[PDB]
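Read through the structure below, which is laid out as C-alpha cells, and then see the notes.
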Amino acid sequence: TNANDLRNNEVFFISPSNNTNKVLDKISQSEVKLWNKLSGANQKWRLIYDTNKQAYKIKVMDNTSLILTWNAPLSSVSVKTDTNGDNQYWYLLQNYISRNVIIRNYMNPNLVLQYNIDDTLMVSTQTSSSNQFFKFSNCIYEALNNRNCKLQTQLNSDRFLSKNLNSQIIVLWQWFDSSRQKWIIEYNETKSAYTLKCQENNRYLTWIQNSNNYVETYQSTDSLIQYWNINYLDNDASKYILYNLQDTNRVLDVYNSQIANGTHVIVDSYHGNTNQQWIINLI
Ligand SMILES: CC(=O)N[C@@H]1[C@@H](O)[C@@H](O)[C@@H](CO)O[C@H]1O
C-alpha cells in the first residue's frame, strides 16, 4: 500500500523495524520511550514538512503540541515546546523496498535516531544496524480501512451521516441502526484517498457541484468529487475532518450548523468549527 507514505500532515505510529507491536510513546511531559502499541493519542505523531529545510517536525497528538527534539549537545531525545530549533527538525528518508525509514537530525545530519534494547531512544552516528531503522504506519488507515463505520457530527451525540429516505441526498439523522447510516470506508490506492459507501444502496459519498454543494450517494466514478482525505483535527486525535479531493480546501460540513433531522450535509470551505468535525466509530 501507499497509505503509509511519509506524507505531510498525516499522523503515524512510529515503530522500531524489529517490532511492529512497539511504538514511539510520549510517556511524560518530556520523555519518549518505545512501548507496547495501545493507540492512545500519546502514541500518535503528526508530520509537518518544512519545504525550505526539506525536513519535518514530528508532533505528538495528545493535545500538548510538543515535538520530537534532540537535546543537543547530549545524546538524549525528548519532546519539547516548538521553538523552531534546528534540533527539532528531522529528515525522514525511506528505503522504498524494505519500507524502513531513517530519522536523521537536521541540525546535525551525522546523527540519527536509534532505539535501544531497553526501549529507550537516543541519537547516534550511523551504523548499518536495524536499531536505526523505523517503520511508519498511518493511524487512520490502520483503524478504518475496509471497516463498516458510523459518522456522528460533533454538533450532537445522536446525529449521524445518513442517506435521506427516497433520495440520494445525504443528511443528518438520529441513530436508528439503518443501513442508510452505515458507511464502508475504503482506501483507494490510485487516488491515495478514501471512498465511503452507503450500505443501503452501495453508492458513494460524493460532492455534487452546483450552487447547493450537497453531498449525495453517487455511482462509482474516477472523478475526484468521490474521494476524501480523512484526517484527525490538527491537534485532536478524537475527532475527524474529511477534505474532498476535488478541492482540498473544502470539507464535509453540516449546513448552517443545524442539528435537526434532515439537515443538509455539504462541502464547504474549511474553517475547523464543530459543524465540520466528525466522530467516526466502527459499527
Ligand atoms: C459555523 C457554521 O455553521 N458555518 C456554516 C458553514 O460551515 C456552512 O454550513 C454554511 C452553509 O451555507 O453555513 C454556515 O453558517
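Residue numbering for chain A follows Swiss-Prot; the residues present correspond to positions 4-286, in that order.
This deposition comes from X-ray crystallography, 1.8 Å.
Even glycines carry a Cβ here, placed using N, Cα and C.
Feature list (source: Swiss-Prot):
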DOMAIN    12-140  domain 'Ricin B-type lectin 1'
VARIANT   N22 to S  In strain: Type C / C-6814
VARIANT   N74 to D  In strain: Type C / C-6814
VARIANT   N98 to D  In strain: Type C / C-6814
MUTAGEN   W176 to A  Significantly decreased binding to bovine mucin, decreased binding to porcine mucin. No binding of N-acetyl-beta-neuraminic acid, significantly decreased binding to N-acetyl-D-galactosamine. Significantly decreased binding to both bovine and porcine mucin; when associated with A-278-279-A
MUTAGEN   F179 to I  Decreased binding to bovine mucin, no change in binding to porcine mucin. No binding of N-acetyl-beta-neuraminic acid, significantly decreased binding to N-acetyl-D-galactosamine
DOMAIN    180-284  domain 'Ricin B-type lectin 2'
MUTAGEN   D271 to F  No binding of N-acetyl-beta-neuraminic acid, increased binding to N-acetyl-D-galactosamine and galactose; when associated with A-176
Distance-selected recorded positions near ligand 1 (C-beta under 6 Å), from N22, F179, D271: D271
Lowest local Cβ density (other Cβ within 10 Å) among mutagenesis positions: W176, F179: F179
Sparsest Cβ surroundings (other CB atoms within 10 Å) among the variant positions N22, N74, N98: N98
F179 (mutagenesis position) and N22 (variant position), distance between Cα atoms, whole Å: 42
Proximal residue to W176 (mutagenesis position) among recorded positions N74, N98, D271 (C-alpha distance): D271
Secondary structure tally of the domain 'Ricin B-type lectin 2' (180-284) (DSSP, helix then strand then coil): 12 helix, 51 strand, 42 coil
Whole-number Å value for how far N74 (variant position) lies from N98 (variant position) (Cα to Cα): 27
C-alpha spacing of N74 (variant position) relative to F179 (mutagenesis position), in angstrom: 53
